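Asker: Okay, handing you the structure first.
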Amino acid sequence: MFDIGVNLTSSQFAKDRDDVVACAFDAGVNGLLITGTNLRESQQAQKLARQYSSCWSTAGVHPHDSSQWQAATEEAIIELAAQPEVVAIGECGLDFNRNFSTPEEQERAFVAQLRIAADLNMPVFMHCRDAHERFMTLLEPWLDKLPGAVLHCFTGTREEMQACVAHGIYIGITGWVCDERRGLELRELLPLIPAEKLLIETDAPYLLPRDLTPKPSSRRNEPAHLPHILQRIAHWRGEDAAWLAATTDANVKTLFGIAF
């Protein structure tokens, strides 16, 4: 199994980042994709990717930080992407559920990073919340020039899922599906996701699975909870956890071009 959603730069892991990484590996996790959310966090993720074996990173600007985008920013992401630890351009995309950055500059910073991925021939680590239609319009002229793409932390509908998959977009599934409150719609579309478009992640330190027993006092998510998520996903697909692990790991290698 592989975790494509680890925000390891987070200050929540500051006290025990080594132990966090080590424990995940001791649970069956075969690799980590350390998420970069802005220029500064992308540079830190590249440093952590050298620090640990079987760890890579993404370089990009989150739609939440899309207001930070300048002309000096592009080349800065490229100096970082040149590293053999950086395998994806992201996290980038649209987030209209919030207002942290104006949708004008969200869109601008999204297309800019999409152009970068086309220039360097790299896959993208995408983010989309309540912005599906505007998402596919901006992706439309760029996607055919990219190796691949992933809609990580997908929370949309099954129609939206089939809309993305039709264009070769990998669907990322977190422990959001483990929430009884607001994970009903997701769990029912899970068997419809083509197994070779499925990717598993934790989005640590967020989206700690609610069906965990017992619950950690801290309630901080970590990549050591990935096997739990795969098992639930496999069960809700009527699959063997070992089989889906071998498939989801192939998808990681196919999309990112890494080995573990």
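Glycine too: its Cβ is placed from the backbone N, Cα and C atoms.
Among the mutagenesis experiments that Swiss-Prot reports, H62 to A is described with the note: Significant decrease in nuclease activity. According to Swiss-Prot, the mutagenesis experiment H64 to A carries the following note: No change in nuclease activity. According to Swiss-Prot, the mutagenesis experiment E91 to A carries the following note: Lack of nuclease activity. What Swiss-Prot records for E91, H127, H152 is divalent metal cation binding site. Under the heading of mutagenesis, Swiss-Prot lists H127 to A and annotates it as follows: No change in nuclease activity. For the mutagenesis of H152 to A, Swiss-Prot gives this note: No change in nuclease activity. The structure shown keeps the original residue. Among the sequence features in Swiss-Prot, the mutagenesis site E201 to A is noted as follows: Lack of nuclease activity. Swiss-Prot documents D203 to A as a published mutagenesis change and attaches the note Lack of nuclease activity.
Help me picture where these features are in the structure shown.
Answerer: Around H62 (mutagenesis position), the same-chain residues six or more apart in sequence whose CB sits under 8 Å from its CB are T37, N38, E91, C92, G93, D95, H127, listed in sequence order. In this structure, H62 (mutagenesis position) belongs to neither helix nor strand by DSSP; it is coil.
For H64 (mutagenesis position), the same-chain residues lying six or more positions away in sequence with a CB closer than 8 A to its CB are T37, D95, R98, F100, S101.
In sequence order, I4, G5, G90, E91, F125, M126, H127, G172, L199, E201, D203 are the residues near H152 (mutagenesis position), counting only same-chain partners six or more apart with C-beta under 8 A.
The Cβ of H127 (mutagenesis position) has 27 neighbouring Cβ atoms from other residues within 10 Å, across all protein chains displayed.
In the three-state DSSP scheme, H152 (mutagenesis position) falls into the coil class.
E201 (mutagenesis position) falls within neither a helix nor a strand when secondary structure is assigned with DSSP, and so counts as coil.
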Asker: Which of the listed mutagenesis positions (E91, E201, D203) has the least company, meaning the fewest other Cβ atoms within 10 Å of its Cβ?
Answerer: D203
